[PDB]
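Trainee: Right, I'll just put the structure down here and ask away after.
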Number of protein chains: 6
Amino acid sequence: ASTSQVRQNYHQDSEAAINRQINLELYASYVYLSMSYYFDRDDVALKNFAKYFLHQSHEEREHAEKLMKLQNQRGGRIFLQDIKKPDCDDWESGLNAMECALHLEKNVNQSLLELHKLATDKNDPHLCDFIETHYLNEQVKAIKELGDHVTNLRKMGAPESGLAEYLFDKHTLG
Amino acid sequence: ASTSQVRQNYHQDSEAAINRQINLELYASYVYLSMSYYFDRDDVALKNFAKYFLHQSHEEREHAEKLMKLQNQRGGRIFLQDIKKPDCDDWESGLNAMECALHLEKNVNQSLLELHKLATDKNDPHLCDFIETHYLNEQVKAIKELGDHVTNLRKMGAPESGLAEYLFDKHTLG
Amino acid sequence: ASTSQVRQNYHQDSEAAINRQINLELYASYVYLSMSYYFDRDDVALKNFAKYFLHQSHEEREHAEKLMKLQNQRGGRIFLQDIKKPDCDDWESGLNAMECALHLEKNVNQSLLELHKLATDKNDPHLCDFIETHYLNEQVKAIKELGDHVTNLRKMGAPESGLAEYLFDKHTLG
Amino acid sequence: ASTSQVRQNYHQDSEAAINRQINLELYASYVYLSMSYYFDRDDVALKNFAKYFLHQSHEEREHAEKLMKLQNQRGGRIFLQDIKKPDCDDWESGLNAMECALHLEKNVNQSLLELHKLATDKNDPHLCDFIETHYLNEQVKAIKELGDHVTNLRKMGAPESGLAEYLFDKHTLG
Amino acid sequence: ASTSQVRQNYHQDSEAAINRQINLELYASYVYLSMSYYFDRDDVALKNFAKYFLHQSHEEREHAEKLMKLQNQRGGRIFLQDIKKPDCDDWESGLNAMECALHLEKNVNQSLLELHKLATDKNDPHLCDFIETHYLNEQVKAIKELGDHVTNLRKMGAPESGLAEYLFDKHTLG
Amino acid sequence: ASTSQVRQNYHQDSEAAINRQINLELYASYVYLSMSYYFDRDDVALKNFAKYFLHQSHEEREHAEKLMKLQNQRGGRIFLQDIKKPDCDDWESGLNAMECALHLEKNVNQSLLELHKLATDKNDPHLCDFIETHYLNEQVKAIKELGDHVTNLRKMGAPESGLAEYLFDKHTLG
Ligand SMILES: [Cl-]
Ligand SMILES: [Cl-]
Ligand SMILES: [Cl-]
Ligand SMILES: [Cl-]
Ligand SMILES: [Cl-]
Ligand SMILES: [Cl-]
Ligand SMILES: [Cl-]
Ligand SMILES: [Cl-]
Ligand SMILES: [Cl-]
Ligand SMILES: [Cl-]
Ligand SMILES: [Cl-]
Ligand SMILES: [Cl-]
Ligand SMILES: [Cl-]
Ligand SMILES: [Cl-]
Ligand SMILES: [Cl-]
Ligand SMILES: [Cl-]
Ligand SMILES: [Cl-]
Ligand SMILES: [Cl-]
Ligand SMILES: [Cl-]
Ligand SMILES: [Cl-]
Ligand SMILES: [Cl-]
Ligand SMILES: [Cl-]
Ligand SMILES: [Cl-]
Ligand SMILES: [Cl-]
Ligand SMILES: [Cl-]
Ligand SMILES: [Cl-]
Ligand SMILES: [Cl-]
Ligand SMILES: [Cl-]
Ligand SMILES: [Mg+2]
Ligand SMILES: [Mg+2]
Ligand SMILES: [Mg+2]
Ligand SMILES: [Mg+2]
Ligand SMILES: [Mg+2]
Ligand SMILES: [Mg+2]
Ligand SMILES: [Mg+2]
Ligand SMILES: [Mg+2]
Ligand SMILES: [Mg+2]
Ligand SMILES: [Mg+2]
Ligand SMILES: [Mg+2]
Ligand SMILES: [Mg+2]
Ligand SMILES: [Mg+2]
Ligand SMILES: [Mg+2]
Ligand SMILES: [Mg+2]
Ligand SMILES: [Mg+2]
Ligand SMILES: [Mg+2]
Ligand SMILES: [Mg+2]
Ligand SMILES: [Mg+2]
Ligand SMILES: [Mg+2]
Ligand SMILES: [Mg+2]
Ligand SMILES: [Mg+2]
Ligand SMILES: [Mg+2]
Ligand SMILES: [Mg+2]
Ligand SMILES: [Mg+2]
Ligand SMILES: [Mg+2]
Ligand SMILES: [Mg+2]
Ligand SMILES: [Mg+2]
Ligand SMILES: [Mg+2]
Ligand SMILES: [Mg+2]
Ligand SMILES: [Mg+2]
Ligand SMILES: [Mg+2]
Ligand SMILES: [Mg+2]
Ligand SMILES: [Mg+2]
Ligand SMILES: [Mg+2]
Ligand SMILES: [Mg+2]
Ligand SMILES: [Mg+2]
Ligand SMILES: [Mg+2]
Ligand SMILES: [Mg+2]
Ligand SMILES: [Mg+2]
Ligand SMILES: [Mg+2]
Ligand SMILES: [Mg+2]
Ligand SMILES: [Mg+2]
Ligand SMILES: [Mg+2]
């Protein structure tokens, strides 16, 4: 119960929202992990898709860690939840994985936007700045990159052209 | 259904057991993550406990990844499950965290030993070698290190001596 | 007849099996040699297929040499046999060569697995360790790589697309 | 009585066997020590035989130390015994010393093989791996080297040719 | 049937003769391989004989490869045959191995001379130049070196003097 | 029986005394070896005590070797005896180990002093100089260091303070 000695201008609702966001970032890490190893299957075998999604997975773990650090910086208390498995076991194709990643990042961005709204409603400028500085532009860039990737794959003839996915793997992700 | 072109001498039971082990390693990663940020709380404030457990968390993620790679190398199919949250939100003390980590690593080791027994019963020497080479000695070393740590903390007067935990933090984990 | 001064715990059946395995490795070297120069024909002209299979040929000669060294280390006696010519003179296509290499490596792996079973039945842990350390994972990696290659070529449109085989030659084997 | 906190899957019989093996390695160290200084006598005066056996003596002390470390890693308890003096005070000749070293290393290897059998019967894969990784191939190489040395000395005309032992000292051990 | 686009002034008899010569070079590689590991036996133990013959074995594999490349350069088609095992399993002595190698190289040289005669009869100056440039002087040098070696071993008292073979191993092959 | 060609002014009693001293130095090496691994136990876990005593163990082996060399330099003949196991299996504490080491080094010093008395009574100045140069001051320094260590541990509150032994381990032995 008793307060943290550091706590100031940090609403309990913001504290809870940061714990939800921690879960979401870990969930995103897990989705990209799954995607990565899909492309490492002997019957998929797109090694640069695999590295690309692994890198993205590790990023998301870093995003979670920074929110954990924030929780403590502000005197909130971290409460972890189960990290749900991804929706898919088999991601179908390079294009479909990229489409799923785009939708994931748009979902994560919507959560961060709700979090910023809350921080604004509770007049927490430090939390607003945090989210702006470390998260919002990183989402806009990720979203733009994924859209670019989907566009290229589509134009190249994916998913039906295995050639298209192979060449994208070498030229864009390589 | 249809076979993987790479698959040879890889029993379905071993395939399932590797998927269980993947979950366990990710679970271990999550426990150490939680422990790490506990020591980063302003009311705990043992920064080298925090770094030590974070490093251990990242290790475990690497151990999971290597099993995922193995699954694919052998032509098995990765099936992920929810990563359960840790048993504890509050780890009490440096000593109690170390005790919990020891029990975690002994549990992980017991799983790997059951996995090796299975691999032996199914006459899978490649899988036996894998487990021996990449996992079993790494467990024995982790277990020994954690026991050493618990011993020192106990001898120093933890958990009642906050001095003991502070000095261990600086001299052993620092 | 009279024993080797070094010989210990080395069954005559293991000695014979190692001589068979020596022949098999040299045979594998010969198959890859043949494949290599097929891709060097003026009417095939895929120079990176050619280098890839030449490298694999030299590897296999090294694998044979290490078994010869082992035979002597254990006090067995090397008995060489004719190295049979490969099954094919003309390997048809990049894809078909890769398919044949996959089947070759799976055959070599099955032989090594039978050899390990024998070594296990004769309670020869040094020989078990030898095979595990120097051979079994090297087979699993070769098999996985070849499967990956076959998958890519298939997805790209080989063997009918001469473009697919040309581009694979440059991007994967180059 | 009470258990070690680290102990897992480590049979008391294996614990005792490791203590016996520790004694044997120290015993081997002592035999090579004695051999070394024999060749340093003014009436023997083969300085490279002396260095060769001293190096081998120090190796064996390292092999003992690694088993001591293992005992502790696994939660067993080290119990030392007297290190018996070697069988011989006077080793007769370079050839006879080499012959005695060959028989010593074959004895040490037989002990390690019995130890591996025990570890296998008690389903201790970590201990099996330990012995395989750190000991069994090191014995096979030592045995092969000693056999090679005995062969050369014999072919050269030792022990009757003092010239043979002198020249072996310079060309093989030098 | 249909011609190679590159083929010019390349008689079918020369094409067949190059395929025979390819087999012979691989056969020579195999003989030297066998010789090499004979000297690696614990009861022979002449390590520089072993390295010398291994080097010669690898050379011969290179000589085969260059003929394979030639076949393709000229638009002929490679047809491989079984590589026969060597005549001997046990090479008796350093001197006898050297004598056998001399006879092998003289046989290989006689084949190359017949090949040059054919190339001359078919007015193939490119093939004549090939053989002259890459093979004939390399044979004359190998033959001279082997004769020199046999002479020295004979003068030193081989094969009865095990000392002679030991010292030759160190001073000439070392 | 017959004399060594090198022997001069070297009494048989001195020869025997050097053989006794060789045994004592090896015995000291063994005591420190045992002490070392005691501190490596998971329930003791003082790693710098362990390194300190291991270093001391290796020193003593060097002291033995130098006496063996001396025996031969003077034309005496080395006669080895069993190296007795240490008095203790369990050394109780850092302080008690240090106390036992102090008593060991004082015993070794008393032996060397008796040896010097003998060398003096037999008018062997070379042996007197040997002992003075290589041994006596090395004992006085070891004794002083061990006394210093015991003093510090005692003042710090050992053996009851596990904190004291931990901090000594880091600051003095570290
Ligand atoms: Cl607040
Ligand atoms: Cl609030
Ligand atoms: Cl939950
Ligand atoms: Cl930007
Ligand atoms: Cl391209
Ligand atoms: Cl299977
Ligand atoms: Cl199955
Ligand atoms: Cl689940
Ligand atoms: Cl280790
Ligand atoms: Cl301090
Ligand atoms: Cl300090
Ligand atoms: Cl045997
Ligand atoms: Cl047998
Ligand atoms: Cl045959
Ligand atoms: Cl691997
Ligand atoms: Cl146990
Ligand atoms: Cl037991
Ligand atoms: Cl005893
Ligand atoms: Cl080896
Ligand atoms: Cl010389
Ligand atoms: Cl023509
Ligand atoms: Cl023609
Ligand atoms: Cl044939
Ligand atoms: Cl010349
Ligand atoms: Cl005298
Ligand atoms: Cl006297
Ligand atoms: Cl005795
Ligand atoms: Cl001084
Ligand atoms: Mg959520
Ligand atoms: Mg891969
Ligand atoms: Mg990202
Ligand atoms: Mg994120
Ligand atoms: Mg669910
Ligand atoms: Mg989706
Ligand atoms: Mg910014
Ligand atoms: Mg589980
Ligand atoms: Mg902090
Ligand atoms: Mg770890
Ligand atoms: Mg793990
Ligand atoms: Mg739950
Ligand atoms: Mg717990
Ligand atoms: Mg290992
Ligand atoms: Mg065969
Ligand atoms: Mg070419
Ligand atoms: Mg290969
Ligand atoms: Mg092979
Ligand atoms: Mg045939
Ligand atoms: Mg085929
Ligand atoms: Mg095994
Ligand atoms: Mg390995
Ligand atoms: Mg014994
Ligand atoms: Mg000397
Ligand atoms: Mg050795
Ligand atoms: Mg040893
Ligand atoms: Mg006795
Ligand atoms: Mg003997
Ligand atoms: Mg090894
Ligand atoms: Mg022929
Ligand atoms: Mg050798
Ligand atoms: Mg040559
Ligand atoms: Mg040739
Ligand atoms: Mg035949
Ligand atoms: Mg012959
Ligand atoms: Mg001409
Ligand atoms: Mg020339
Ligand atoms: Mg004594
Ligand atoms: Mg330790
Ligand atoms: Mg000392
Ligand atoms: Mg001493
Ligand atoms: Mg006793
Ligand atoms: Mg004592
Ligand atoms: Mg002095």
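Residues displayed in chain A correspond, in order, to Swiss-Prot positions 4-177.
Yeah, the Cβs are placed from backbone N, Cα and C, and that goes for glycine too.
According to Swiss-Prot, the protein has these features:
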- A:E28, A:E63, A:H66: Fe cation 1 binding site (BINDING)
- A:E63, A:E108, A:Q142: Fe cation 2 binding site (BINDING)
- A:11-160: domain 'Ferritin-like diiron' (DOMAIN)
- A:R23 to A: Abrogates interaction with NCOA4. Fails to localize to punctate lysosomal structures (MUTAGEN)
- A:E28 to A: Reduces iron binding and oxidation rate; when associated with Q-87 (MUTAGEN)
- A:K87 to Q: Reduces iron binding and oxidation rate; when associated with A-28. No effect on iron binding but the oxidation rate is severely reduced; when associated with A-108 (MUTAGEN)
- A:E108 to A: No effect on iron binding but the oxidation rate is severely reduced; when associated with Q-87 (MUTAGEN)
Trainee: Name the secondary structure element type, per DSSP in three states, that contains A:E28 (mutagenesis position).
Mentor: helix
Trainee: If you measure from the Cα of A:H66 (Fe cation 1 binding site), which of the recorded positions A:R23, A:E28, A:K87, A:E108, A:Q142 is the nearest?
Mentor: A:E28
Trainee: Other Cβ atoms within 10 Å is the metric here; tell me which of the recorded positions A:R23, A:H66, A:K87 scores highest.
Mentor: A:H66
Trainee: I need the CA-to-CA distance for A:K87 (mutagenesis position) versus A:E28 (mutagenesis position), whole Å please.
Mentor: 11
Trainee: Taking only the recorded positions A:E63, A:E108, A:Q142, which one has a CA atom nearest to the CA atom of A:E28 (mutagenesis position)?
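Mentor: In terms of Cα distance, A:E28 (mutagenesis position) lies closest to A:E63.
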Trainee: Near A:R23 (mutagenesis position), which recorded positions out of A:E63, A:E108, A:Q142 have their CA within 10 Å?
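Mentor: Within 10 Å Cα-Cα: none.
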Trainee: Excluding A:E28, A:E63, A:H66 themselves, which residues in that chain have a Cβ inside 8 Å of the centre of the Cβ atoms defining the Fe cation 1 site?
Mentor: A:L27, A:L29, A:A31, A:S32, A:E62, A:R64, A:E65, A:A67, A:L70, A:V111
Trainee: Do any residues at least six apart in sequence from A:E108 (mutagenesis position), in the same chain, have a Cβ closer than 8 Å to its Cβ, and if so which, in order?
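Mentor: Those within reach of A:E108 (mutagenesis position), by Cβ under 8 Å and sequence separation of 6 or more, are A:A31, A:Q142, A:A145, A:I146, A:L149.
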Trainee: Select from the mutagenesis positions A:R23, A:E28, A:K87, A:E108: which have any Cβ-Cβ contact with chain B shorter than 8 Å?
Mentor: A:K87
Trainee: Within its own chain, what residues at least 6 apart in sequence put their Cβ under 8 Å from the Cβ of A:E63 (Fe cation 1 binding site), listed in sequence order?
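Mentor: In sequence order, the residues whose Cβ lies under 8 Å from that of A:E63 (Fe cation 1 binding site) (at least 6 apart) are A:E28, A:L29, A:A31, A:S32, A:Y35.
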Trainee: Please state whether DSSP places A:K87 (mutagenesis position) in a helix, a strand or coil.
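Mentor: Its secondary structure by DSSP: coil.
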Trainee: Within 10 Å of the Cβ of A:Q142 (Fe cation 2 binding site), how many other Cβ atoms are there?
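Mentor: So the Cβ neighbour count for A:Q142 (Fe cation 2 binding site) comes to 19.
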